[PDB]
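Asks: The structure's right below; bear with me while I get my questions together.
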Amino acid sequence: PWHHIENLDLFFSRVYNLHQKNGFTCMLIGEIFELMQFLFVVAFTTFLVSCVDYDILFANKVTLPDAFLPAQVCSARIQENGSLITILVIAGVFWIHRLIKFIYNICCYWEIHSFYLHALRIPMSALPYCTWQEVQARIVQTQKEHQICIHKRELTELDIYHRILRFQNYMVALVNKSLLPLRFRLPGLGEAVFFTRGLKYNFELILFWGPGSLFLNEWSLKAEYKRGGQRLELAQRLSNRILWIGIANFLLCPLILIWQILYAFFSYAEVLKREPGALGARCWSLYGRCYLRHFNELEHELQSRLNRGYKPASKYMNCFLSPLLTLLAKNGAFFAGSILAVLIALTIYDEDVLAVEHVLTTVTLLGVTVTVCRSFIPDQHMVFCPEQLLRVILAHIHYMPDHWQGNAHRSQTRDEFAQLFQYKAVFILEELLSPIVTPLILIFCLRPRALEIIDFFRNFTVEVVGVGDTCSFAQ
Amino acid sequence: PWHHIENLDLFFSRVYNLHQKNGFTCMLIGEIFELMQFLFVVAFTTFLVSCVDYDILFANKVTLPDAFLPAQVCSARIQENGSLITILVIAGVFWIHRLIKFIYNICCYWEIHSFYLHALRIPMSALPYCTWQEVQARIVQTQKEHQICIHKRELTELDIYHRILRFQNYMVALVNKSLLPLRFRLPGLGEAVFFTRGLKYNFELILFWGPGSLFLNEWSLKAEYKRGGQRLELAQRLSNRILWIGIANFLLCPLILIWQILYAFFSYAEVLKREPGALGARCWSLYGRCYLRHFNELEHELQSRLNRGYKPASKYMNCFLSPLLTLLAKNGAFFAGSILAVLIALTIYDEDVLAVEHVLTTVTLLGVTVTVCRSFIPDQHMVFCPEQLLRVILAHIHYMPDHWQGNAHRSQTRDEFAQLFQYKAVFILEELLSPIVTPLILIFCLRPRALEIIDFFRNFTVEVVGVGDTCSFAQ
Amino acid sequence: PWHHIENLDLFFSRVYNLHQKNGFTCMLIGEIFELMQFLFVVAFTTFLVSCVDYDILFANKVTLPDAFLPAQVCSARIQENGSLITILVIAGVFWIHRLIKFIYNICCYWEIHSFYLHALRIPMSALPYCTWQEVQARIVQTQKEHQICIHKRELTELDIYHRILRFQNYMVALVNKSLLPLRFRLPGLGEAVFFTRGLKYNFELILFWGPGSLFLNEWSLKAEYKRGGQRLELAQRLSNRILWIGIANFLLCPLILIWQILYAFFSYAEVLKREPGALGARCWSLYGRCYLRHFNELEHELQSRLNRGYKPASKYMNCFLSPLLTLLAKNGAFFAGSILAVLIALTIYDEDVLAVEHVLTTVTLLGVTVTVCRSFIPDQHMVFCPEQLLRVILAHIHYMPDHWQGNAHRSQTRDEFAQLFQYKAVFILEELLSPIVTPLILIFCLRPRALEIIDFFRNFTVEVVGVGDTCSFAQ
C-alpha cells in the first residue's frame, strides 16, 4: 500500500492477478502445482525411460516393484546417457530459473496481499466474491487518502486498464492491422491460420520484453523509434534481432518438441481412451481470442463473452452435414440392420447359431456399424444453418466478417468461421507443430515485415500523461 | 433447356426434385440405392429360403459356409419351386420395369442438370445451399433469356406451383371435402382412419395417371367430363374402371403382402431388438399430412411446418393428468415405504433378517412397489399447460378442429388428435394391412361415390390460361 | 343450491375445496386415506412395540409369524402398560373426533355435490377438468337463478375471494407487518426463522376460531374490539387466553412429539435410504409461502407461481463453488490421468502388463479418481451470472427485499434467500422441533405483543357491505 514506490504496470497487474486466482493462498497453491507438474512430467519420463525393466514387466506372480531397478543402479544407468543427461541439465536449469522466479513472485505477492487487507480492506475470504467492479471502486477511492502514483494525476479508472493491458493492446492492434504473419497458403488446403502460444510468446519477446526490445522501461518506448529519420537502420537492426531470436528457436526446437510431444501425449491419451469424441469438441482458437477481443478488455471480460457465445457457435458448426454422408448412413444402416436382424432371429430361435465362433463377433460388429450409421443419420430439425444462429453468435462476440451476414449457409462462411471455432484435435496438433514451425515462420515471414513493424510503432504510439507510452488505438 | 422443349410440368417437377435430392450425383446415388434395396430384399430372402441348410447350422467347430449349399445345387433347388419361381419372375419383371424407368429418368435428368449449370448457373456444389428460394426466384428471371413455353409471360411461378402440384391440390381438395373414403366404423373401436401409401397410389392411378383416367395430357381434363350432360354414363364407366382396378389389387394382394412382410422385418426387427420404445414414438400420419396441408404447398414447406410442430405435439400426447390414480400412488407409496422402512431398520440393526421364509422377497417386492408408485406420483412443481399445448401446436400447424379449442383435455380431443399424430407401431401395422384392406375398400366404399367424384371434377376444375386445367380451390 | 343455508364461507370454501380435490369421489377417498394413515401409524406403533418378539426374530428356518405373539396374549401385554394405554386412549379420542368430523363433512359435501350437478351443471367427470375460471363464470351467473345466500349482493367477483380467504388475508397482513414472532436470534447462528404448521395452527386457534376468539360468527368481529377504549383490559384478556393455550401446548408436547416422531420417522428415512440426496433438495417453507403470497390469492394461484419459479431458484442456490477445490480437482485429474495413461499404454502394448501383483486394481482406482475429479472440475464455458438470474426468480415470485437487487452474489443475499428456499432436511427437523418449541415461543414471545395485536385488529378491520368484517389491506 506504499506511496507509488515501484513501476506501476507491474503493481496493478499483480493486483489483478491476485483477484483472478482467487486469493493469495489459492494463487500460491496454483503456482506450486504448476511447478510440480513440470517436475513430474520430467521425472516420470526419465524413470520410465531409464529405471524400469520392461522385459520382466511384460513376459520374462510378479509384484510391480519386481520391474524397477535399485537406485544404486538407476543413477549409473541414467548417468551413462549423454543425451539424457544433457536434456536433464537443460531441463533442470529451466526449472531452477522458474523456481527462483516463483520465490520472489511470492515475496512480491505478499506485498499485494497486505495491500488488499490493509488499504483496500478486502479479506482473502471475501475475494472470490469481492468482484472486479467494487475493487476497481476500492482502488480508485483508495488513491486519495493513501498516496500512490506520482500524485501529479489522480486515477481515472482507464489508467489501470492501460497499465494492465499495455502490451496486449499492442498485440490486438498488430493482429488487427494484418502485421504479424498468421495466414499461410498450404498446398492441398485453404489458407491456414497458424497462431499458437509459442509464436505469440516469441512475438512479445521480440517486441516488448527483452534485452534490446522496442521498450526500455515497460512504460516508455526507446527514444530512437519516435524519430522519423533513421528508420532504415532501425529496420535492419530489428531484422537482425528477429533473425537471431528465430535461430535460438530453431536450436531449441528438439527440446520444446520433446516436451510438447511428451506433455501432450500424456495430457490427452487418457481423454482419448475415455471419450474419443471429447477431442471433436471445438475451442475458441488463440487466433480468435485475439481477433474477437476489444481493445481495453481484461481477460475475464473476453472469456465471459466467449463462453456466453459458445453453445450458439456449436449449434452452428453442427448444423451443416453432408447429404451424401446422410444417404450412405441411411443405406448402410438398412443393409447392416437387415443382416443383423436375420442373424438375431436365428440366434433367438435355436441359440446354437449364437456364439458361432464367427457370428457372435460379427453381430457385435454389425452392431457397431448400425450404431455409427444411426449416429450419422440426422434426426428431425436443427437443419437451419440460420441467419438466426449467426444472429445470436454475433450478439455475443459482436464481430463478424462482413461477407458472413448474407451467406451464413455457405462453405466459405463455415470454412472461415471454422478457423475461429478451432476444433481441439487441431489445437493439440497445432501446439505440437509449433516447435518445428515457429522458427521458420519467424525467420522467413516476419523479417520482411520489420520495416512495417517499425513504422507501426513509430506511427501508433501515443504518450498519455499519466500512463506513459500506450497504443494509439486503445485510446 | 430447349424452348418449349416440353410440357411445363414434367420439366418443373424434375427441376424441383433435383433441388430436393441435393444435386444430380446425390439423386443418382439415391435411386441406385433404392434399386439395390429391392434386389437385396428379394435375393437375401430367396437365399435364406432356398440355399441355406438350417439343420446343419443349428445342430447337426463349424464355419459359416458349412451351411450354404453349392450353387450348382442352389439353382436346381430354387428352380424346382413353382411358387417361388413364379414370385421371382413377377418380382424380376417389376424390377426390370423399375430399372428401365431409372435409366430413362437419369437420361432425362442430365438435361435438368445442364439446365441448372448453363441457364440457371447454379453448380451442383452450391445446390444443397443454393436453396429452393434461390432457384424459384431465379428461374423466373431466366424466363426472359432461355425461353420456355411457346407463348409465355415471365413465370409468376404462382403458376409454377400449379405445374408441380396439380394432382396434389386435387388430392388435398378431395380429402378436404370428404370424398375418398377414409373414416370407417370398426366394431370394438372408434371410427378408424385408414389412409395408406398404397391406397393413395390407387386413388391417383384411378383418377389421374393411367390408360383411361380423367386426364388425357397431364395438364388437360378429357372433354366429356366438362359437360353437364351424360354424367350418369360417365359415372358408370368410372365405377367399372375402379371395379377392375380394385380386382387387380385383390389379385396382386399376396405379392404385395409378402413384400410388406420382408422389408419391414429387416427394417424394424432390428429396431425392436435395439430399442423397443422407438416404435412407441409417434409420426405425422399420412392422413394428417394431407389434412394439415396448405394451399399450393411444396413438400418441403409442409415438412418444415410438421417438424417445427412435432415436439409440442409429443408433449401433448404426453401431458394429461389421470388424477385419482395419483392419490392411489401417493398412499400406496406411504404404506409400502412404511413397512419397508421398518423391515430395513430391522435388517440394519441385527442383519439376521434372513431365514424368514418370505422376508428378502418382501423387501424386493416392496421396493418394486415403491418405485412403481413413485413413478406414478407426479413430480411436484411440474408445470401444466393444457391451454398452451392446444395452442402452440396449432401455431405451428395453423389448422384446427372447431371442437378442440375449448376442451383440450378430454378423451374426445386426444382420441382424434391421435389420428393426426399416430404412433409408428400402428403405422407399420397399417402399412402391413393395406395389401389385404385396399382392394375391399376400393371395391365397396369408393364405387358408390363415383357419381360424386364425377361431379367434383366437373364442378371444381378451372382452366387457367398458362397452366391448363387446375383445381378450383388451389386458385 | 338452496338459499343461504350456511355461512357463505362454510359454503364457498367447501365449493372451492371440492373443485381442488377433483370431485366428490376423490375428496372422499382422500379423506378416507388420511384417516387410515393415522390409524396405521398408531397401530404398528403399537404392534411393533407390544406384540413382536424381537429376540426370536433376531437370533433365538423361521417363518415370519414365528415372532408374533397370539392376540389372547397381545391384548394382555398391551393392556398392562399404563403409559401405552393412556397414549392409546388419547390417540383414539382424537381419532374418533376426526372420524365424526369426517362423517359430518361428507354429509355436508353431498349437498355441495348436488349444488354442482344441479345448479352449476358441472358433472364430476368434467370437474378435474372444469378449470377455475369456469366455475367462477358459473357460480356468478347462477346467482340469478338459484339465488345466492342472502343474495344481498350479486356476486362481487371479489366477494367469493373474501369469503374463502378472510382469515388467510389476516395471516398475510399479520406476517407482513411483523407482528407474530418469527425471527429469532440463536447463538451460533444468524437470525433464524421458525414458522411451522403447528405454530400457525396455534395462531389461528388463538385469533380466529375458538371458544373466546376475536371473532364470534366467522364473518363478524366481536363488538368490543371495534371500540377504542377498554383496549388495555382486552389486551390483558388476550394475554391470558394465549398464556393458557400455550400451557395446553406445553402439556400436549409429549404426544405431538411422539406423533411427530412416529409419522415422520417412517416416511423420510426410507427415502433417505433410497436417495439420501432427496433431502438436500429445497422446498418453499410455510414461511415464504406466507411472505410471497398476494392478498386475495387462492392456494392454487400461489402454488402455480411458486413452482413456475422453482427451477430458477434451485439454479441460484447451487451457483457458488469453491475456487480452491477446483484446483485440487484439476491437478489430481492431471496426475492420475498421467499415471493411468502410462499404465493403459502398457496394457495395450503387451496385454500381459495385467496380471501383475497390483495390476487389476490400480487401473480401476485411478479410473474412479479421474472420474470423481472430472465431476468436480467445473465445465469450462459454463456461464453463470449469479447476479443476472435472481431476475427471473423475481419475475415469477413477484416479491423481494430491496437490498437483494444490487448484491445478488453475496452471502447476505444467499443467507436470507436461503430462508425463503430452505432444503427439505431442515424442514423435517423444524417440524420435529415444533412440539417442543411452539409452547415457549407462544408463552414468551407473543404474549408481549398482545396489545399490538389488539390494535391491529381494531385498526385494520373494515366492514364491507356484503361480506362482513374483512382485513383492511385485502381490499
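All chain B residue numbers match Swiss-Prot; in order, they span 36-95, 109-523.
Any Cβ shown, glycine's included, is placed from N, Cα and C.
So Swiss-Prot has the following annotated:
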- B:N265 to W: Impaired autophagy (MUTAGEN)
- B:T412 to W: Does not affect lipid scramblase activity. Strongly reduced autophagy; when associated with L-321--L-323 (MUTAGEN)
- B:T419 to W: Strongly reduced lipid scramblase activity and autophagy; when associated with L-321--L-323 (MUTAGEN)
- B:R422 to W: Impaired autophagy (MUTAGEN)
Asks: Would you mind pulling the DSSP three-state label for B:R422 (mutagenesis position)?
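Replies: For B:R422 (mutagenesis position) - judged by DSSP and reduced to three states - the answer is helix.
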Asks: Return the whole-number Å distance between the Cα positions of B:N95 and B:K109, the residues flanking a gap of 13 unmodelled residues.
Replies: 12
Asks: Please report the number of other Cβ atoms within 10 Å of the Cβ of B:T419 (mutagenesis position).
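Replies: So the Cβ neighbour count for B:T419 (mutagenesis position) comes to 13.
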Asks: What is the interatomic distance between the Cα atoms of B:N265 (mutagenesis position) and B:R422 (mutagenesis position), given in whole Å?
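Replies: Approximately 65 Å lies between the Cα of B:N265 (mutagenesis position) and that of B:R422 (mutagenesis position).
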Asks: Ten-angstrom check, please: count other Cβ atoms within 10 Å of the Cβ of B:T412 (mutagenesis position), all chains counted.
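Replies: The answer is 10.
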Asks: If you count other CB atoms within 10 A of each CB, which of B:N265, B:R422 wins among these mutagenesis positions?
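Replies: Checking each of B:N265, B:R422, the winner is B:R422.
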Asks: Tell me, by DSSP, whether B:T412 (mutagenesis position) is helix, strand or coil?
Replies: helix
Asks: DSSP on B:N265 (mutagenesis position), three-state: which is it?
Replies: coil
Asks: What whole-number Å value do you get for the CA-CA distance of B:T412 (mutagenesis position) and B:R422 (mutagenesis position)?
Replies: 15
